[PDB]
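Novice: Right, I'll just put the structure down here and ask away after.
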Amino acid sequence: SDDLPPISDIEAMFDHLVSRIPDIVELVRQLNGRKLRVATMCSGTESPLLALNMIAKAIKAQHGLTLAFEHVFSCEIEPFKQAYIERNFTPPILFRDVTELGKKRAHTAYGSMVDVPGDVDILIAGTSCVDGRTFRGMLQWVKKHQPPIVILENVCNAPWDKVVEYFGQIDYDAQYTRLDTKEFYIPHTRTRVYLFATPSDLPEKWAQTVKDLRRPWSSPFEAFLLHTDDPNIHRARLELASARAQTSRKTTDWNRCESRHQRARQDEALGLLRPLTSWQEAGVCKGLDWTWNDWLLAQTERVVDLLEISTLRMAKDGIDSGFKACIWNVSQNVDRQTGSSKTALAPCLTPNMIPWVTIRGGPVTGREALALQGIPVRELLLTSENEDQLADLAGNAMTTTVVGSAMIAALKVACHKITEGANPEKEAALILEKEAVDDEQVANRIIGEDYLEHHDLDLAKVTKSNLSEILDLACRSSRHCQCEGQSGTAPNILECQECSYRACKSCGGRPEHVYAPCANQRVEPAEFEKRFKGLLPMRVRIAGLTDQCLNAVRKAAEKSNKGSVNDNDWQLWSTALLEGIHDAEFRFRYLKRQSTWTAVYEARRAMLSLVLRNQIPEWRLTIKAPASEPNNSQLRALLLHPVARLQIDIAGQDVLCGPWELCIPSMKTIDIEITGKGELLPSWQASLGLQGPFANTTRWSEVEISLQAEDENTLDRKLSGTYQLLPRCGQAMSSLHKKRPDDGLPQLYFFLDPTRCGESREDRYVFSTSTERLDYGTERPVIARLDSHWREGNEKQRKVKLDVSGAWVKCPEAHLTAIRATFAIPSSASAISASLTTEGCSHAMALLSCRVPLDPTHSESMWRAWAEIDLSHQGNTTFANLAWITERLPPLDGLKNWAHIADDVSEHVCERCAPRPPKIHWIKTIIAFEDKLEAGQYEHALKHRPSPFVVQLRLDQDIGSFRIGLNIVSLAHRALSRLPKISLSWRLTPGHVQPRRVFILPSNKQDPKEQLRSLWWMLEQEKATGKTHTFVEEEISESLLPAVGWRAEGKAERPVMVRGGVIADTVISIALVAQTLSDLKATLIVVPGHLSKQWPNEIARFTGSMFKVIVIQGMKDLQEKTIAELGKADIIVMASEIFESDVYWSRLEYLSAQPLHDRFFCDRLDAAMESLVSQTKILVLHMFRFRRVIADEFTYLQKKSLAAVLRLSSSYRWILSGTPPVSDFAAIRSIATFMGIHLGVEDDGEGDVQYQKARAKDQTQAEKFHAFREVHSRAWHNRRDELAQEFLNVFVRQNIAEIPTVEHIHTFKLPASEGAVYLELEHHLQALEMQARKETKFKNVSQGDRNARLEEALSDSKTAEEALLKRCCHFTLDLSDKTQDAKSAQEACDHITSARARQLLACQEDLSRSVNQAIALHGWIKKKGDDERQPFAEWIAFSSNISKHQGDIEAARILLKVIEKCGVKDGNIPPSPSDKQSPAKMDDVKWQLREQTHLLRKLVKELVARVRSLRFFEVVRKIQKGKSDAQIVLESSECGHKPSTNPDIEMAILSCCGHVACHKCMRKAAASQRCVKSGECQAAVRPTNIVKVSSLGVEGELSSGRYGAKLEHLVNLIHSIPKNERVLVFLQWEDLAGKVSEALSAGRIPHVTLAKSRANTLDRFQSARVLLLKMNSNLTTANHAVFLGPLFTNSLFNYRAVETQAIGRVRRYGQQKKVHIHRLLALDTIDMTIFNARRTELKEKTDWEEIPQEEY
DNA sequence: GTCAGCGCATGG
DNA sequence: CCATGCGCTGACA
Ligand SMILES: [Zn+2]
Ligand SMILES: [Zn+2]
Ligand SMILES: [Zn+2]
Ligand SMILES: [Zn+2]
Ligand SMILES: [Zn+2]
């Protein structure tokens, strides 16, 4: 309820629970100090563990008695759940599965197979223990050992009774009840079912006590949600925008549920428009400017529209969702929603949820979902878990307070059944020995501190530069658009003009102000944080208030006309104030930007914050209410708002220097009078369009407030004046007003202020000078609230009560004052290096020792001797309580460059800093395991690993001191263990807080024609003159401290020397190998087989009989060749298919004497590679090495021969390739792996999710577990990519054109009729829902014919944009068929009109036939046999009424005509005209009728779309005709602004409908989502739909003869260029190849079109001028590579490859003229869309060399 | 095989 | 009659 104290901390929940039950104090002694033994299963979140732990702490604080518990083991099945449990809640044993627990041994998560420990006190299973194979396993285990208590839980609707009879087998009692989490302290509504089962009326007693321990919720859910600014929420919001940029719009059909949405929007009598998201068919959705729009774009049309329906259903009441925090779970249907019965609650967050937090405008992130389960998220470790995975983990989790209640009542009622160890003396001796050895070890743990500078002392010092300048910097540093979030910047800010509010261009379109760009030269928020922290004092104290001074103030306010105080209120308020201020120090916590920086100071009972408003900033003081103070107490009411405000002296330089002010609880109510003036406007409900009583009501546009002279004198700031409202500016209920002009004082607004959790009536109109959006736990300045029963209205004037309370009274007596505090850093880098020694892995070495004095009075218990800070569980909350000293410390930039020993051991494993990962086997399919012994040793030496950072705190004799300890040796040893003369390093970086990097290649240019020069970098690199180390390897083993802002690496690098390289343009390699010779000596080359023939020809042509050639090909050439025939021959060839042939592996197995049968292959192969080389060292090409190796098509290899190419050995190693797969780090590592360098190690986080899942069919289960357990950070990945880039600059060379090129882009507007036909086809394919035909074959041909008829509109090809490209290239309704041929323009359009008419008719008869079949069904049911509803009859009743229709009323009339052709009048006739047979059970027949009804509805919608498209086409043709018949339709406009008026401005026609109206008067209708005559059509209009008449053109603007405009312009181009130059034309569509061949034939020039005679046609081309060919042996005589529009493909990469290949056909070589490349483009057309999108994407994502452009 | 449509059931 | 359940199955790749 609310009468309870408000409780929001889990530990306090448990303290208030244990207080209820005083019978665990008696439990501890039957236990007699023995450790409890708890063994849970299948709970992924360990709420048994957490609840029992907090019970231990609560009981210790309540009664001084200590409870223990030895968590015996736990079971979890999926990998990420196992990783989470073993990373947060470390158990002894974590088993993979649950069935094996019957056995004596079972596998563990690491694979060790350690036995099942057996007897336990208590078992808590849930969330998978009823499946039943798993339940059989759990019963088997509970039969094997005897637990005296078992507690289960699962989803409620399940067979719990069946569970009872099953537990009857093992002779166990049983009892089950359902438990409501909303009733155990938590504001979240959920129901689950528990049972208790014990060996042989006890479970009855258990049920009674658990029913007893009930305590309702009393804190709104919003106290559990993290803020919307928070860094974790903002990274979760940037994930969405990043994914959207990395990633067309496939439309799921949802008709059966759209039926329910329509029934709801009609039955609830709410309007049919969509306010929050304005989604659209084949159109994006633009939510408000604060609403996570990249999450609104991803979700489906059903979810989005269901948000729409929920928002309207709430706006009926008066609540305005978007200002009242509530949660909606929109996964379920639309009729079965009670999204939050009480708005302060939260619905059951089911595992497959889609939640929407009403306020922040986005989903409950996974972490907040975990919080509402009771788990604390302050210290939670989460390592790359997806959102869906987190929602599963949280939803199936079980609620800590509920488990605690059930489990403590269980453990009390079943007290007597647990036996006792009963040796408390030995228990005390053991635990005390443990504590003593722990303390000795922790005192020893840090070493060093002898080399430490100990130099500075500082605290409470400032800089006090200039407060005016600081305020100017704040105004430009603060947050601007909601998408910033405490960092980053968003360019193109827009600032409103009245009520200056800001948003970027991207966001911030939707509630339109009068925007205009802002002149705010941005400044980096980190820099302002530096100055602000350097100006604040870090500890302050309020001083100078006594009871007598407070009394003096109260009588001063009484002396003036400021409202007096009731004496009891004065007593409570003054006592709380004085006790809070009295000797309590303020310390700095955090400063946060929310469009105005707030600096927050917290003391132990009062809390005070600095706000840097752009005008009159101040400090405000609010006092925390007492801990146990009921929610409806007058004291808690009084201590809500701040009581003390300290304005700041602007001209002065110091920050804490102003006068104080106090507010006494006056509570004065005066009367105002609100009037009406101005015109009338549509109310908010009517702007949402609700058709209840809220339809066409109105709202006044100017109020005026008058107040008496005495009241205005009493008020601090005057309140009269006339407030116009600002309907386009958005606030509470779109009710923001602005005061007409005192000039210095800030502008104040009269609007509505709703409380975040109250009812719909407690929201009262306010006055304020502050209108921003604010968090939970912050309150706005308020001048005077108004009565809550006043809203905007149409009435004239009322006298409503204005209640101004708490007049601000100024006191002089108060004042705010500030306050060997030394900190130590290591002076010298490399002093550490000298100080450190090997085998000193044990002891960290100090980095900082600070000492700042404290007091022993009321100081924390996080101080103590020393103490483990236990950072992995409490460091995040520790280094928050040390801001007041850490914020002063200089960042210690001295140690920022690596330095350490060298010539370290070339191979080592510490096996305490980095134990050896186990070894992998195979079964035979392939299934891999882990060694029992090796895996057990791995688990042991992994659980016992050293601490990378140590932080400890000490307080001995009221002086505070803490030391920071870092291990160097441990990072170094991890660095070495990563690697396969190794000189180590280490460095530390202070203060560290993105698109995939492009990978460029260094050209072979400006080096000692190109055939000669590119050899220079070849030979000298082959020799490697000098070059002791050509490449220096690396590894980095780095751990970081989150809060303080440090990340310390450790680098182990192996220098290596290697020869070779990679070149990307066979003609120079062969020109090289002859010299290098001037197995023993033999050079190998591997070619796929397509291209092996060219090398013997080329070597014969270049070198004449210089040597021997041993070219081979295919399998049966190894057996002929012997050693002395193969040898002493300079050039050898090979074919990559041979390494794929099984003969090669047969021979290799035989010669290697291995028992192999083609990752698995790459394992067994290298076993044989070790074997062969020993037999060859005694006295298949991979049994022997070479001097050189050259590969030609590295990209082509298919991992099966690629393995062999890696394995083969040689003295030198080269590559030839057209281009390598250098775009990605995995491929870069593959190239380097061939070259022989361990460039990096694979950590399975760097590849995208596609490639990760490509590999993750290989990984062992334990390896998936480890990959989720241990993750490495973004900076690590970036460093490794930088390393790969340096590798590229070293070794890979690339040869590129320049033979100049110049590109001429010819652009033109399409002539009128041709543009008109393109327009119609595009908007038709938009009106219908098909972007592409579907390839699946439907179950029923009665659906097949229908879907074919729908697909008819795509007569050309598959995707819609493809048909659009064909329309651009040449106008014709259908290319494929030659039945009708477009002789000219204005005739193809006639073909369109006829075909559209035919299709529309065919639609009508399909509708009639379906109606007849349905009527036959209805007759069958009626003949063969109250309350229940039969949807077809209501469909008929709805249809036969013309007045209630959505969609064009013309289509509605046509529907009436079709029904009356079927003869039904008002809904009643048994037979159908031309009746068919209606196919045994009556229920199945009813269901058939139902499905038929849905089919009719779908057909109706399709009819509506068809008639609208037809309307649009006839109208646009009318306009383009240009006659008086044309201008008549202009004269008939639903606007009323006719053209035949003295002003003749502009007209425009929509596209969704067809109507036409005043353009200026069209924009309003568009921006409110209403068609110009919405009584006529229900259009779903958006501002992109408007089309101005001047864009279309008029008939006969641009002449067209018999051909498409693009074809004509191509003809003109070829005629224009000179006659000697030859042409090459690229097409994309073969249909278009035919049409353009026709066009060029109709021209004057000849042409040549290009299976095996294609090369002959190329020979012919060497004749005719132009050879046109499809886009996607070298001809270069032609030098004009004309294009026809842009390529489109499914990927930017592939677009780049095809376009550069198409160019490289003609730009290749042998040009004595400058190659032109053209692109014909049509303005405002999808060719422009595709081309510009591809250019803009391609420039950033690849940065290739931009082709120069000129006019021609 | 991954995933969003699509639907009455059930104690208290 | 309220208030709260929380997944199986038939498209699509
Ligand atoms: Zn505004
Ligand atoms: Zn923005
Ligand atoms: Zn070590
Ligand atoms: Zn319309
Ligand atoms: Zn108009």
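We number each residue from 1, going along the chain as drawn.
Recorded method for this deposit: electron microscopy, 3.8 Å.
Quick reminder: no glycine exception, Cβ is built from N, Cα and C everywhere.
Record note (Swiss-Prot), mutagenesis A:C129 to A (Swiss-Prot position 440): Abolishes methylation of the fifth carbon of cytosine (5mC) in DNA. The unchanged residue is displayed. Under the heading active site, Swiss-Prot lists A:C129.
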Novice: With 3 residues left out of the model, how far is A:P1155 from A:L1156 at the Cα, in Å?
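Specialist: With 3 residues absent from the model, the flanking Cα atoms are 7 Å apart.
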Novice: Is it possible to get the count of other C-beta atoms within 10 angstroms of the C-beta of A:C129 (mutagenesis position)?
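Specialist: A 10 Å sphere around the Cβ of A:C129 (mutagenesis position) contains 25 other Cβ atoms.
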Novice: Need one number: the Cα separation in whole Å between A:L1650 and A:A1651 across the 3 missing residues.
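Specialist: Cα to Cα across the gap: 9 Å.
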Novice: Between A:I819 and A:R820 there is a gap of 20 missing residues, so what is the CA distance across it in angstrom, to the nearest whole number?
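Specialist: With 20 residues missing, A:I819 and A:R820 have Cα atoms 13 Å apart.
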Novice: For the deposited coordinates, which leave 6 residues unmodelled after A:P980 and before A:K981, what is the C-alpha to C-alpha distance in angstrom?
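Specialist: Cα-Cα distance across the unmodelled segment: 13 Å.
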Novice: Can you see whether DSSP assigns A:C129 (mutagenesis position) to helix, strand or coil?
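Specialist: Assignment for A:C129 (mutagenesis position) reads coil.
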Novice: At the unmodelled stretch of 14 residues, I want the CA-CA distance from A:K924 to A:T925, to the nearest Å.
Specialist: 7
Novice: If I take the C-alpha of A:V993 and the C-alpha of A:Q994, which enclose 4 unmodelled residues, how far apart are they in Å?
Specialist: 13
